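**Q** One structure is given below, represented as structure tokens, and several questions about it will come after.
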There are 4 protein chains.
Amino acid sequence: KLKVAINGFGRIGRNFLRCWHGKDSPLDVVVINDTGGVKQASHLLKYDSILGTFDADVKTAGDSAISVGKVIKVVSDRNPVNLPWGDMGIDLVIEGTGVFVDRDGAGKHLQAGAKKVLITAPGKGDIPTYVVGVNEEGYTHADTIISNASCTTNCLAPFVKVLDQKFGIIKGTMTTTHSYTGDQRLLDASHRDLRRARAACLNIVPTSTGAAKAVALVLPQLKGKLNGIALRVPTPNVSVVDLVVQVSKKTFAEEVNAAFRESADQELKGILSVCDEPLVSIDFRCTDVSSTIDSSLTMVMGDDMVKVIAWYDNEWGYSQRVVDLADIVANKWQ
Amino acid sequence: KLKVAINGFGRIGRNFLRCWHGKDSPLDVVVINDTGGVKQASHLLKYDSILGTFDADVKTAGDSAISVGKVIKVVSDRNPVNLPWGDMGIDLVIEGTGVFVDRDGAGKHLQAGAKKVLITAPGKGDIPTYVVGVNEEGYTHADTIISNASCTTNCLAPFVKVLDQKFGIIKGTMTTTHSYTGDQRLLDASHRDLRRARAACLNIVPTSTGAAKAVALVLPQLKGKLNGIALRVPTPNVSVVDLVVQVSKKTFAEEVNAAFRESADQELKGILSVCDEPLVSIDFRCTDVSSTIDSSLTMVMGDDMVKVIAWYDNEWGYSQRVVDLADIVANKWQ
Amino acid sequence: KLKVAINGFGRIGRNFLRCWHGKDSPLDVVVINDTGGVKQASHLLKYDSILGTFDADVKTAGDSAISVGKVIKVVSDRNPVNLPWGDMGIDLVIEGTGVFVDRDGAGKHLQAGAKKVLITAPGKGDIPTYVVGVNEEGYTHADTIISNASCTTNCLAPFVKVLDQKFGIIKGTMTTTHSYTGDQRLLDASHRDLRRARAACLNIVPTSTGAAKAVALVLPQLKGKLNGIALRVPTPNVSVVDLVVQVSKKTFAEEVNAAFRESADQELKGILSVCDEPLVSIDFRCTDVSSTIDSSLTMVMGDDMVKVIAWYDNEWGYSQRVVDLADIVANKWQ
Amino acid sequence: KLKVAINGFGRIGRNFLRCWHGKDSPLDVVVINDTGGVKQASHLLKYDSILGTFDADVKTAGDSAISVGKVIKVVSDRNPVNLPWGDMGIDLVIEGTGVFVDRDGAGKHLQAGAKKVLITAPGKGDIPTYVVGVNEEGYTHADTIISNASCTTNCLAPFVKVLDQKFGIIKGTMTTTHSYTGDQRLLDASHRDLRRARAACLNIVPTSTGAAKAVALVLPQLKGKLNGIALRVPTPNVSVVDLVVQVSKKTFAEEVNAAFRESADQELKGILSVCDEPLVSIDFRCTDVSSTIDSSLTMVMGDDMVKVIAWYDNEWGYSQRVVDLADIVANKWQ
Ligand SMILES: *O[C@@H]1[C@H](O)[C@@H](COP(=O)(O)OP(=O)(O)OC[C@H]2O[C@@H](n3cnc4c(N)ncnc43)[C@H](OP(=O)(O)O)[C@@H]2O)O[C@H]1N1C=CCC(C(N)=O)=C1
Ligand SMILES: *O[C@@H]1[C@H](O)[C@@H](COP(=O)(O)OP(=O)(O)OC[C@H]2O[C@@H](n3cnc4c(N)ncnc43)[C@H](OP(=O)(O)O)[C@@H]2O)O[C@H]1N1C=CCC(C(N)=O)=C1
Ligand SMILES: NC(=O)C1=CN([C@@H]2O[C@H](COP(=O)(O)OP(=O)(O)OC[C@H]3O[C@@H](n4cnc5c(N)ncnc54)[C@H](OP(=O)(O)O)[C@@H]3O)[C@@H](O)[C@H]2O)C=CC1
Ligand SMILES: NC(=O)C1=CN([C@@H]2O[C@H](COP(=O)(O)OP(=O)(O)OC[C@H]3O[C@@H](n4cnc5c(N)ncnc54)[C@H](OP(=O)(O)O)[C@@H]3O)[C@@H](O)[C@H]2O)C=CC1
């Protein structure tokens, strides 16, 4: 119902497409800018080493893909401005290329005729960034460019918000043991980040995370109260956040968990979740929630220091939110 | 000079042997109880997917291995009591089989004629446990059974001790992102631990760690001040400890680091170390220190909450300490 | 309709259970001998790092598992003879423990009261071994113990049979690049096979394969015409067979492929398959056929030397056949 | 003694540098064109997830690296022509960038002032390609551009040559189970090769190999007698070639092996080798020979069909040859 165009048909680009494919009554993905090609587009959409073979009749239309029924125009141009958004009448552009995350760069879409742009990552500075289930209500239809934050910020914010509300977060540090991603090197090669420059499947790669300071955007009350690092490890998808926060009200794990289970059943039903099962990474693959609290691990040391371990499917979960946020955009005029 | 016998020729058993091989003027490894066989013993000692091919003339003596020069008797019997310790006159038994870690079980060696037993892990209860560079001086030659703690406890204790001395640890939680180990399953199989039961190279496996409470043994002042969890990840060796502790004296990362660098150059020269290099796992393989602080990551949030990230080669580093502790045993009579 | 009992609830044991769960109108799995426990049984059946979370209401019945509806008695005893087969009235025992593959060992089930025993592997000598789609018709209901061959023999036989029929296999060698399996070591440890003794996820492990000589059992005409090796590589499931055979009638790849496609649509519809898609391992996960020919790779060098590359999901595909063979057992009398 | 410049400081670029570092009395590497930077250059040269930390005092000279002693000018420009070869007086350019493999592209170095260019791969058509230990003697100092073939062609040629000489290769097919390389994707992304486009550490990736037809270049007698495919698997370095060839003279494995051992000790001492040890991948890391025959696996089926399995360290072994070939260039005139 809302004309959507996907710029960047990579991990999230393709996940997004598959995430709503199934969604019940969304917007309308009508175009795809895959630097690759029509061939590459349908092949990589039908086959996924992580998502599995796409259960859908994904074919080629001579010059655009076609899923069980629909034809999606496929275009290729790495210069956003030369894109048909205007001519086709694109309303929303899911900017998942990871190169146009600043007002300027993302603005290229706008000038190609696109109406809004939804950056599938952290916006660069002057950009409104929302996390569904935390601050999505502050969204204005007058927002020309949006940021759906990072995968880590989406997993972290929700239970943080709950933690702050019910116990009063004084300050804390989080560490994310995160799967490797396209940004890393398969084998020791050139990367701005000399740590990321190292073979991804062979090492545990320390690296900076913004998610900590990013939580403050979606939850102003935590401004300057958090910070952390990321540890990239030998797994394709599904990551885990390890949050240690010193709170205001004395507490115990069981109590913290219960708090998560209210919110999980209430204001975050669909965003936050609480698992009491002895699961591991894989078990969380293809989960639609932004964050799943691993109850069995919650620890409160010293009546004020709370440790929380939450899981997240950085690809699918996040793509689900991108779909969600887009839906909102749709519900708020254009 | 001190007759040593290795019970359990596995990862640490073989690492230990190779660790002192090179040591300059030790004790004397004269026997090896490898449930396997003479063949298996020299082959797995010469070839190591993690340590690399052993740079030494490792052969077979018909019924015992032989390294560049020496002949080590090889025996096989999973019932410690039926071992020749007595007859051969074994003084110290490096108990690295991981099954005899309680006073009773480890005691089997004693009754086979062995004098002392050095458990290559956490002792089970009634066992003196020492960490070189922390409490090794409390060692008594009247100690019939010793525990060299866990790999994680050895990496953690040293910088914790420093942290406590210089800033006063009030309480904290540590999380160890640790390589997989023989205890885990290659593919989903039976394990007491349903999380460890899952494929090791495919998931991030949450699991209980004792190291937290264990620090209290070697550093009494931290009794009941710590606790944490372990996260097993897809890497063969080299792990990392993520310690978050709330201290007494306000501080800043640079200051914490400096503190580590005094100790590193003083009382812990050889145990603790501080790296300012943007390294990753692999880079720490084959390091002789128990713990290397990753300076670039030290974070102090809220003037009292300190986050420390230290690396450790769970196989080699620990084996080095086992060699060290054995040497001590040697220096204290028998 | 046919009382089935699963001895050994491991990779195939669990796959088998899940393979028929879905089958349309089979036999009846009423018991499971899982050395583990009821807990371990349902947990490892519900969660699978390779198969994915089981889409079924898998619970615990106090002392037996329960799937979306059904209750399956769970028993534990590693001594087949002490099993209730008799008392419960077990007709068929899916021997997937991998330890009772000889007439004697497998015979234990019989003497516990079980009627037939279907070894989920290669039988040890004096055992009828059948491969569905090749020699299953030679099955006699008077067969007290069956062997469903290896996973590799099931992938190889079908297209070999076709190759022999249409071109006349003179002699050849096959090489299977196979995923690692429970039989291998996670890290350098003791194994009868010093190559398998090496870390599975770190090396390419050459190992002996019987599949070559095994084809001769199910296809007598190939007796002494084949032989090969196996190369275990860093992947959980899905393997590939590389068969090079010198034939009688001169040919060309496209012709060989057509031959496979002919049979694929006829006598082997459901056993053999031919993919023209540029797929890779993962893409073949959860395929019900015993063998999928990778058309794009077929090569005929010298008008008589034919190279074939076929894929197989060693866990699922094979389990599907085990279900199939059991069904047969069910159709020919009791 | 011969002014050498390295264009492309990647896997081979860095391996080459380290390969001769140790060589005894070579040529003289005086410059490095690393699109990266001086920083990146020394860091990635000192640290290697595969090669290990470089045992050498590798520092920064403000604007060029410096190894234990020496200063190597470091330059960055992806347009070969704008390189100082002329001004510095570069004699040989080790073209290891993998983008200038055709006469035209590689010719850019020449026109920047470089004398010869040694492509670290397969040359594109009109280029003399030599394999040390096979056809290096046909080298002319009037050769303006050289190709040191592929890593696979270097492993294959030597034992093929021997096979041809002693038994008469009629025709055959080879399959190489090769480690992943920079050319593959860490995660499903865009690649010309839709198979290589798939996650490297997750799948077994079939891919086309030239090595088969390439052998014909260095061994004219095999023109049109060979062909094969490659199967990229989840390992960083060290690959294996599986050659099946039908010969002229009837033979047996032990005889074939002896033939290899004969040459291994003679004309190929240093190029070919024969291992009787039950080793696996890792064990062959850092081997200086182009090819190591795995004796234990040699198979002769049908008195004429010979199967050979040889190992090769695609990074180090090949780099050793590149050093070797360069040395030759150095010995035949300028
Ligand atoms: O943080 C990331 C980032 O902001 C973004 C993309 O991440 P992804 O994980 O999908 O990575 P990728 O697989 O490399 O996808 C990037 C694609 O962009 C295409 N591309 C680059 N430049 C263009 C231009 N100019 N025009 C069209 N397409 C373009 C690339 O194509 P090529 O491969 O041909 O270079 C890639 O296809 O999403 C963020 N992210 C957020 C949450 C979760 C998450 C994850 N992977 O877990 C990533
Ligand atoms: O926490 C561990 C544990 O306490 C111990 C051993 O750990 P390791 O990592 O070496 O494991 P492994 O490779 O499985 O070695 C165990 C060997 O014991 C042999 N064995 C078992 N039972 C016997 C008996 N009864 N008699 C003789 N030998 C025996 C096993 O042989 P098999 O494989 O034939 O079963 C194994 O060979 O060390 C601790 N540890 C501490 C620090 C660091 C560390 C690491 N790996 O990082 C482990
Ligand atoms: N994996 C695959 O790809 C295929 C395997 N096979 C064959 O199937 C067999 C098993 O292989 P797989 O499932 O892969 O391996 P697993 O080790 O995963 O399964 C073997 C099971 O046997 C169980 N077990 C052992 N002894 C007993 C006993 N005495 N009583 C009850 N349970 C017992 C083991 O329990 P525990 O773990 O408690 O020791 C384990 O669960 C082998 O014959 C194998 O060659 C055939 C085709 C495919
Ligand atoms: N790896 C192996 O096993 C073997 C590889 N080879 C061959 O060697 C070549 C390179 O392979 P490999 O080292 O493996 O791969 P890498 O990608 O690791 O190396 C290629 C290098 O070329 C650099 N580069 C690209 N363009 C330029 C340029 N125009 N100017 C300066 N530097 C440039 C790249 O820099 P950047 O990363 O900044 O883009 C990269 O560092 C290929 O021909 C390959 O087939 C041969 C034998 C073995």
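What you see of chain C is 66-87, 89-134, 136-401, where the numbers are those given in Swiss-Prot.
Cβ atoms here come from the backbone N, Cα and C positions, even for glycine.
Copying in the features that Swiss-Prot gives for the protein in this structure:
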BINDING   C:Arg76, C:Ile77, C:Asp100, C:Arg145, C:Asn381  NADP(+) binding site
MUTAGEN   C:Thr101 to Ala  Reduced affinity for NADP, and slight increase of the affinity for NAD
BINDING   C:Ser217, C:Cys218, C:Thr219, C:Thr248, C:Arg263, C:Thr276, C:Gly277, C:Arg299  D-glyceraldehyde 3-phosphate binding site
ACT_SITE  C:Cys218  active site, nucleophile
MUTAGEN   C:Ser257 to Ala  Reduced affinity for NADP, and slight increase of the affinity for NAD
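Map these features onto the structure and tell me what's around them.
**A** Note: C:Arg76 (NADP(+) binding site) has non-local neighbours C:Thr248, C:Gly249, C:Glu382, i.e. same-chain residues 6+ apart with C-beta under 8 A of its own C-beta. Secondary structure from DSSP puts C:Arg76 (NADP(+) binding site) in a helix.
Around the Cβ of C:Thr101 (mutagenesis position), a 10 Å sphere holds 15 further Cβ atoms from the protein chains shown.
Under a cutoff of 8 A between CB atoms, and with a sequence separation of 6+ in the same chain, the neighbours of C:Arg263 (D-glyceraldehyde 3-phosphate binding site) are C:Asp250, C:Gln251, C:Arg252, C:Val272, C:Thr274, C:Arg299.
Every protein chain shown contributes to the tally, and the Cβ of C:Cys218 (D-glyceraldehyde 3-phosphate binding site) ends up with 28 other Cβ atoms within 10 Å. In the three-state DSSP classification, C:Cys218 (D-glyceraldehyde 3-phosphate binding site) falls within a helix.
Under the DSSP three-state reduction, C:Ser257 (mutagenesis position) is assigned to coil, being neither helix nor strand.
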**Q** Over the residue list C:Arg76, C:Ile77, C:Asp100, C:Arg145, C:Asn381, recorded for NADP(+), what is the maximum interresidue Cα distance in Å?
**A** 25
**Q** With an 8 Å cut-off on Cβ distance to the C:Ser217, C:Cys218, C:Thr219, C:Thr248, C:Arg263, C:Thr276, C:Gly277, C:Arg299 Cβ center, who else from the chain surrounds the D-glyceraldehyde 3-phosphate site?
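**A** Apart from the listed residues, the neighbours are C:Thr243, C:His245, C:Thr274, C:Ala278, C:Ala297.
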**Q** Against chain B, with Cβ pairs under 8 Å, which of the recorded positions C:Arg76, C:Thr101, C:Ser257, C:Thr276 show up? Give them in sequence order, please.
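**A** Cβ contacts with chain B under 8 Å: C:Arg76, C:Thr101, C:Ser257.
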**Q** Near ligand 3, which of the binding-site residues C:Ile77, C:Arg145, C:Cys218, C:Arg263, C:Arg299, C:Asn381 have CB less than 6 Å from any of its atoms?
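**A** Cβ under 6 Å from ligand 3: C:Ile77, C:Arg145, C:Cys218, C:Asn381.
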**Q** Tell me whether C:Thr101 (mutagenesis position) sits in a helix, a strand or coil according to DSSP.
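**A** Coil, per DSSP.
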**Q** Return the single residue from the binding-site residues list (C:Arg145, C:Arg299) that has the minimum number of other CB atoms within 10 Å.
**A** C:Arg145
**Q** Whole-number answer please: how many Å between the C-alpha atoms of C:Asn381 (NADP(+) binding site) and C:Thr101 (mutagenesis position)?
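**A** On Cα coordinates alone, these residues lie 23 Å apart.
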**Q** I'd like the Cβ neighbour count for C:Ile77 (NADP(+) binding site), meaning other Cβ atoms within 10 Å of its Cβ, all protein chains included.
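**A** Summing over all protein chains shown, C:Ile77 (NADP(+) binding site) has 27 other Cβ atoms within 10 Å.
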**Q** For ligand 2, pick out the recorded positions C:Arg76, C:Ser257, C:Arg263, C:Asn381 that have a CB under 6 angstroms away from one of its atoms.
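**A** Correct list: C:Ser257.
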**Q** Around the C-beta of C:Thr276 (D-glyceraldehyde 3-phosphate binding site), how many further C-beta atoms are within 10 angstroms, looking at every protein chain?
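**A** Cβ-Cβ neighbours of C:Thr276 (D-glyceraldehyde 3-phosphate binding site) within 10 Å number 22.
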**Q** I want to check the contact list for C:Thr219 (D-glyceraldehyde 3-phosphate binding site): same chain, sequence separation of six or more, C-beta distance under 8 angstroms. What comes out?
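**A** For C:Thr219 (D-glyceraldehyde 3-phosphate binding site), the qualifying residues are C:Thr243, C:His245, C:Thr276, C:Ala278, C:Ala297, C:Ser306, C:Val308, C:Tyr379, C:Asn381.
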**Q** Helix, strand or coil by DSSP: which one applies to C:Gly277 (D-glyceraldehyde 3-phosphate binding site)?
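**A** Reduced to three states, the DSSP call for C:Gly277 (D-glyceraldehyde 3-phosphate binding site) is coil.
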**Q** Taking the Cα of C:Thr101 (mutagenesis position) as the centre, which of the binding-site residues listed as C:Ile77, C:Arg145, C:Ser217, C:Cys218, C:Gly277 lie within 10 Å of it?
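**A** Hits: C:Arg145.
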